[PDB]
Amino acid sequence: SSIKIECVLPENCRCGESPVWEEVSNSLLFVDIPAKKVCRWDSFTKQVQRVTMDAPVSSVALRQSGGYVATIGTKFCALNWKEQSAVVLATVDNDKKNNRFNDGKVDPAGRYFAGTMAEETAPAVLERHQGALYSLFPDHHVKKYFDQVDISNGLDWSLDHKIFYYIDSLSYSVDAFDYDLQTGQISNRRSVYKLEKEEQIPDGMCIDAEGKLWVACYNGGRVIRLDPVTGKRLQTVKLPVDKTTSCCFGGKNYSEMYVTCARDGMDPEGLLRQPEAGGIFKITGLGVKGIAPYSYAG
Ligand SMILES: OC[C@H]1OC[C@H](O)[C@@H](O)[C@@H]1O
Ligand SMILES: OC[C@H]1OC[C@H](O)[C@@H](O)[C@@H]1O
Ligand SMILES: [Ca+2]
């Protein structure tokens, strides 16, 4: 049977990112990186709250003790939603001229993974290999996993908590590492899927309840479903906008997919071809469920 696609919020984000489903409020959290906004859309009332920060905010996540955590500039921060406040928990890449965090997600043991990159001086030009992947442990200690990253993007973990999947966008590949739940350690990087030319630039990524990976293709106007064990693409889902950035599952028992995208870098023309660009899209009828997001344990 067929899927259905709806722009549930035509937010016109410059670069909508980091969609996270908050089931306790039935809301979708997301960011708009250059507007420095963290946003929350209530799926029932249709209302959106936005809090404005003081630097680019590249990701947001749940925090078990209350409120949220976020990556703002090169800083791991705690976000007081009620007070619109951010306290710095830790900082990385102090030695970089101009890096910022990019994509981030909480692991199955409550560690906040997030990687960095150089800040695009120009869409889309950026210093090479200036990023690294980090994780914020519950005890506020930061681990550095590897560097030489171009653009740290999509990431998630296998359902048996033994594999970590990772996208550095300029590798045009989805990679895998062995992963240890008890220590947060990873090793033995190998490629699991190299994108075809029409799939363009791999961006955000999430896993589903069957263990398959869904990857947002920036400029490919699609998300693709991948089987990491066989290495084959299972399915392609095309969207009305080209600059699809990330994806997550949400709605009742995680049966719907939410997709973010970007308006930045669009020409006057494409804007008339894609007026919904930068919006939040919902996809129903996939027949697969995702899994709940994890919450930072510090
Ligand atoms: O141009 C950089 C941007 O490209 C789109 C990515 O989804 C976003 O995370 C990144 O910051
Ligand atoms: O009903 C909630 C459940 O929906 C199915 C998801 O796979 C699971 O992670 C989630 O906890
Ligand atoms: Ca991204």
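By the numbers in Swiss-Prot, the shown part of chain A spans 2-299.
How was it done? The header gives X-ray crystallography, 1.7 Å.
Cβ atoms here come from the backbone N, Cα and C positions, even for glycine.
According to Swiss-Prot, the features are:
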type	residues	note
MUTAGEN	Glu18 to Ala	Reduces enzyme activity by about 90%
BINDING	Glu18, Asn154, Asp204	divalent metal cation binding site
BINDING	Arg101, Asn103, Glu121	substrate binding site
MUTAGEN	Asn103 to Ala	Reduces enzyme activity by about 95%
MUTAGEN	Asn154 to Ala	Reduces enzyme activity by about 95%
MUTAGEN	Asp204 to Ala	Reduces enzyme activity by over 98%
ACT_SITE	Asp204	active site, proton donor/acceptor
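Projection of Swiss-Prot feature records onto the structure.
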residue: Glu18; record: mutagenesis position; contacts (Cβ under 8 Å, 6+ apart): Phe31, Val32, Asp33, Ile34, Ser59, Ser60, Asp104, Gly205, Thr246, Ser247, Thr261, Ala263
residue: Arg101; record: substrate binding site; contacts (Cβ under 8 Å, 6+ apart): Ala56, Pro57, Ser59, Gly74, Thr75, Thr117, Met118, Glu120
residue: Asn103; record: mutagenesis position; contacts (Cβ under 8 Å, 6+ apart): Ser59, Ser60, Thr72, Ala115, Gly116, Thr117, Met118, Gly132, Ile152, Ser153, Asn154
residue: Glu121; record: substrate binding site; contacts (Cβ under 8 Å, 6+ apart): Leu127
residue: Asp204; record: mutagenesis position; contacts (Cβ under 8 Å, 6+ apart): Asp104, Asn154, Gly155, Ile168, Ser170, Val216, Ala217, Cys218, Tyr219, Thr245, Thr246, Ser247
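One way to see the shell of the substrate site is to take the Cβ centroid of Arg101, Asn103, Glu121; the remaining same-chain residues with a Cβ within 8 Å of it are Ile34, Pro57, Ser59, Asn100, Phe102, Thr117, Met118, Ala119, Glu120, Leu127, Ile152. Surrounding the centroid of the Cβ atoms of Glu18, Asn154, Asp204, where the record places divalent metal cation, the chain contributes additional residues within 8 Å, namely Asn103, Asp104, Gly155, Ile168, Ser170, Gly205, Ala217, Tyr219, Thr246, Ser247. Of all Cβ atoms in the protein chains displayed, 29 besides its own lie within 10 Å of the Cβ of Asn154 (mutagenesis position).
Secondary structure at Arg101 (substrate binding site), taken from DSSP and collapsed to helix, strand or coil, is strand. Ligand 3 lies within reach of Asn154, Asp204 from the recorded positions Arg101, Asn154, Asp204, judged by a C-beta closer than 6 angstroms to any of its atoms. Residues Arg101, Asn103, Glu121, recorded as binding substrate, reach a greatest CA to CA spacing of 11 Å.
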